[PDB]
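To start, the structure itself, in structure tokens.
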Amino acid sequence: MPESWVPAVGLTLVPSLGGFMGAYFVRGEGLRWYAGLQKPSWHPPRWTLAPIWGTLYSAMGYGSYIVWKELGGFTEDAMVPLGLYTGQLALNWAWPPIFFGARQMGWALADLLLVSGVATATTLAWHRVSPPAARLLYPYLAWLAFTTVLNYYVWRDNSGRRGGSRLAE
Ligand SMILES: CC[C@@H](C)N(C)C(=O)c1cc2ccccc2c(-c2ccccc2Cl)n1
């Protein structure tokens, strides 16, 4: 039944819901909390990147199609890659603690799950089965890349107070 593939759309929508909740914190009252925290001046509007999921959303769907092209459809072979993404992503969903509160600066946890979670699961499955699909992710690298640098600016500003010895002259 065609319904078997339909979940592919759901596969990409699922992760979007998780990241949204984390972004919702800084987006809302967190803004007040951020007043204490310093955000890089080159930081773009919150409503701008927040929509990124829309960008990754479509890519994840079409990317899976590429995998379907090689396998010829959904077969035990196809279940391993796409299935892993749904499963591995869920296990990772359990990692973030800030989702419940986020009141604490621990927001950094969103960064690790965000980047490694979405990339680690997709990379092992799609890359091996469909290397070309990895290119489709292209924007994923840029989006995740911003969080790495963006996170240091906020955390370093506060965390900078401690671990100063970590840096050399
Ligand atoms: C803090 C500014 C955020 C909203 N920004 C401009 C982003 O591009 C962004 C988008 C996201 C989308 C999904 C999940 C997370 C983010 C995070 C982010 C990065 C590190 C820690 C916490 C968050 Cl919400 N940051």
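So this one's solution NMR, going by the header.
Heads up, the Cβ atoms here are built off N, Cα and C, so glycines get one too.
Quoted from Swiss-Prot, the note on mutagenesis experiment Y153 to S is: Abolishes cholesterol transport. What Swiss-Prot says about the mutagenesis result for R156 to L is this: Abolishes cholesterol transport.
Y153 (mutagenesis position) has a Cβ environment of 15 other Cβ atoms inside 10 Å.
Its own atom aside, the Cβ of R156 (mutagenesis position) has 13 Cβ atoms within 10 angstroms in the protein chains shown.
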